[PDB]
Amino acid sequence: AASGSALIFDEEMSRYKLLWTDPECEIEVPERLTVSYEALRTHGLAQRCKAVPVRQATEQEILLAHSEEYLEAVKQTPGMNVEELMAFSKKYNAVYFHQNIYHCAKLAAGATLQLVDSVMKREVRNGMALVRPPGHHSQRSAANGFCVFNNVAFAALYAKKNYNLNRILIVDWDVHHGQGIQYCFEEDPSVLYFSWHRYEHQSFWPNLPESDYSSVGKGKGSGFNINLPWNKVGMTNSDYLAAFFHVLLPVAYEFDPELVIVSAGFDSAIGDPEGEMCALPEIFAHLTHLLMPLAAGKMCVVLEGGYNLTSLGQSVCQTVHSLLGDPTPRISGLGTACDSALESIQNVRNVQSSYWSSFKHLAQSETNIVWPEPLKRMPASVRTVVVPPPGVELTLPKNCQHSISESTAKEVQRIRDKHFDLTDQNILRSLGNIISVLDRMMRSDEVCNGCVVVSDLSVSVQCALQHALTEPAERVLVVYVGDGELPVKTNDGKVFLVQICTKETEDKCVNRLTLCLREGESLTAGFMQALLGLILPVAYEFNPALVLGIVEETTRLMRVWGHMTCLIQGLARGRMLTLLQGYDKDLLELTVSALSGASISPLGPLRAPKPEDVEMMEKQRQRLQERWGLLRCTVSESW
Ligand SMILES: O=C(NO)c1ccc(CNCc2ccsc2)cc1
Ligand SMILES: [K+]
Ligand SMILES: [K+]
Ligand SMILES: [Zn+2]
């Protein structure tokens, strides 16, 4: 399986610029590329990526997305003086030309194709191309919005042609609408395009009626274009995450793409003068992380915009950090999306309910500027520690390790004297294991998480939970797959309990989420709907300092456990301890793999979830979203 992250960059692409005064074009400057690469070097991230050389896109490759007439016209700009370059630029909207931009445009496109080849050939797991000029406004026969050729559109067409891919997801988190990409694929059901964008009721550039939520695609492509317009500026981390949990992710995981391309413009970040949004650079670590379980991790990030040189550097680093597998930063202060965003989200979910299973229930009434510098993200020396049953060695990834100090055995003895009587000296070894593993996870930046096999559940959970609380980790999220009651107190806002079980138990209060799904062929899609629509929104708002996972010995969800384990590491900087009750070699090996940062096998498209399950899940949302507003995907009723 593949490893490493490509970083594709060439300082040649910084060698064109604006040659006349035009305050509207003043902001697209060569220093965007230098500052972004220099910031990756400063943080040691460029050095950890495989540098892959830039190349020129060939004429045949340019013609996958552009017309001969347009290519021939752009091919003449190297020979133009400034006057002729000005006259040529003015035939297009918000774009300037330079003697070297044709050269650089061919490099930006070839760079993008280099990234596609490295990922699809399994030479790297994923990667990023830092390119200029950007691509996503570019169209078959026109330059537009600083774009000459459509870098991302190239990549999807090239990947279709040369790797025979049937499903490609393009995520455009730039702050502008990538209409070039929408036009290119509006009739193609094999490319799914998602874009959020500053819109302001069509008053924001490019001022297009078809950037609205009602553009779903055309003909065979209906439902494979998703526009989420932002109708006010100042959108926050909560707005972006609500967009992911309630629009993009439910559709992406159902589409099940074979490759993910990101149109990664960072003008959607705080401080940018074009976007005027308020999302912190750290949010891009999570936008990246949330998409990485797709397509076995095959993800091509390509730079588009971003004009605040400071927030540009930081959001590029957060992105590459996440591509490299580094632990994600904690996101605090999450809440409801604002009313404007909830309206946009509700509107796109409704118009898309004809085409996607996660929105289907909406169709029938029977069912319906300065900001703090980001903290450091040092990867753990050994990411994952594992404690199998005694004397069971197993092939572990190069960054895992097996596990009892004298200090620890004293604590275990102390705890048993006071709270347990018990003398099964094996489940006493379990307690030294749990405590040894927990103390490495928290006291050390050298271990990130771990998994422990245990015999007796109740004493296991108590010591894990209590040792973590009294450590102190302010908040602990507990995710329990099994039935019955555990020694867990949802008494205060220090513990939130997610429980996935098989008996429908009434839910008391807003610090427990109990999911009882009907067992059958639909159990897998239901679990994914709950994960993306219920569990992740609450968990992100809760913001735990540790995640405690618990599986009782009984199989039925061996297919989704790796997706949950990967996604749940967006919380608590990845600090998760999993307790597996009883040895199960497959579940144990699956758990360690996802904890260790490995790629997760695709789910494939699965059987649509049972309506009874969706009913259960929306009753949970109704019950919890007044407390946990990141669960909202409709505007609330005013009094
Ligand atoms: O980053 C971008 N896209 O991803 C981006 C940024 C700025 C602009 C210019 N808009 C103002 C204008 C309209 C006519 S002339 C000047 C276009 C695209
Ligand atoms: K966009
Ligand atoms: K499409
Ligand atoms: Zn932009």
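Numbering starts at 1 and runs along the chain as displayed.
Just so you know, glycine gets a Cβ as well, placed from its N, Cα and C.
What Swiss-Prot says about the mutagenesis result for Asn93 to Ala is this: No effect on steady-state kinetic parameters. Long-range Cβ contacts of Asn93 (mutagenesis position) within its own chain (separation 6+, distance under 8 Å): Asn144, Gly145, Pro206.
If you draw a 10 Å sphere around the CB of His137 (active site, proton donor/acceptor), it holds 29 other CB atoms from the protein chains shown. According to Swiss-Prot, the feature active site, proton donor/acceptor maps to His137, an assignment based on experimental evidence.
According to DSSP, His176 (Zn(2+) binding site) sits in a coil region rather than a helix or strand. Here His176 (Zn(2+) binding site) comes close to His136, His137, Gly145, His197, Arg198, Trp205, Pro206, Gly265, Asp267, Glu274, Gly305: these same-chain residues lie at least six apart in sequence, with C-beta atoms under 8 angstroms from its C-beta. The annotation Zn(2+) binding site is assigned in Swiss-Prot to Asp174, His176, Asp267.
The note that Swiss-Prot attaches to the published mutagenesis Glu274 to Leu is: Affects substrate specificity, diminishing N(8)-acetyl-spermidine deacetylase activity by 20-fold and enhancing acetyl-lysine deacetylase activity by about 100-fold.
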Within a 10 Å radius of its Cβ, which of these recorded positions (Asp174, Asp267, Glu274) has the fewest neighbouring Cβ atoms?
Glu274
Near ligand 2, which of the recorded positions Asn93, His137, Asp174, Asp267 have CB less than 6 Å from any of its atoms?
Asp174
If you take the centroid of the Cβ atoms of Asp174, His176, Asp267, the listed Zn(2+) site, which other residues of that chain have their Cβ within 8 Å of it?
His136, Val175, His197, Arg198, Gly265, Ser268, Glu274, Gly275, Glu304, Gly305, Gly306
Near ligand 4, which of the recorded positions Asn93, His137, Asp267 are found, taking a Cβ distance under 6 A to any of its atoms?
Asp267
Between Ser403 and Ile404 the model skips 2 residues; how long is the Cα-Cα span in Å?
8
Helix, strand or coil for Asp267 (Zn(2+) binding site)? Use DSSP.
coil
